[PDB]
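A.B. asks: Following this message is one structure expressed as structure tokens.
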Amino acid sequence: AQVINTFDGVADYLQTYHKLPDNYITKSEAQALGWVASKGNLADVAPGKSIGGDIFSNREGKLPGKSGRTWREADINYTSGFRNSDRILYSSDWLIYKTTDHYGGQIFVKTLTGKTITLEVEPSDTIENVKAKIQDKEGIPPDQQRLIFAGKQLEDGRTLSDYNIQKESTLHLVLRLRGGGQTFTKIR
């Protein structure tokens, strides 16, 4: 088969045919074949395939937004091993963007009701930015959010990497009732 997996090649193909090349499979298709996120076994169970076609939420607004416009992503320059940091982003109206610094992936967050949600994050995300994403996706105000990981409370100002949180890690929301709005701290 002819693998199209470059920024330029996938971009042109997407623009010409309005679909991904044949070497792309969705995460669920990959999961069905045995791919386990974080194990780097995609090419073992699906030689010559790359992950692509799934919804990209754009919760940080870094891509141009518009009513009715949704975004999808696909892996770029992948052959085998762990997925890399290259992605192409394409909209329902066929705008095309690229990133070479997508170092993140999904984590899980266990809410107070018992429900567990998934959230796309980067290791460089600050804690206060993660709380905003939880608000954006689940509707929980940041002032009701207290996040624990492996016995340690996640503090505003720090990043996920400060706690070695990574793909597939699980965060735990714990009860916070004191409410409150914005708070300020003196910088001496």
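First residue shown is number 1, and so on along the chain.
Keep in mind that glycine also has a Cβ here, set from the backbone N, Cα and C atoms.
Per Swiss-Prot, active site, proton acceptor is recorded for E73. If you look up Swiss-Prot, you'll see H102 marked as active site, proton donor. Per Swiss-Prot, mutagenesis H102 to Q (Swiss-Prot position 149) is noted as: Loss of activity.
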A.B. asks: For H102 (mutagenesis position) and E73 (active site, proton acceptor), what Cα-Cα distance in Å is obtained after rounding to a whole number?
C.D. replies: 11
A.B. asks: Return the residues near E73 (active site, proton acceptor) by Cβ distance under 8 Å, restricted to its own chain and a separation of at least 6 in sequence.
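C.D. replies: In sequence order, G52, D54, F56, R87, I88, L89, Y90 meet the Cβ cut-off.
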A.B. asks: Should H102 (mutagenesis position) be counted as helix, strand, or coil on the basis of DSSP?
C.D. replies: coil
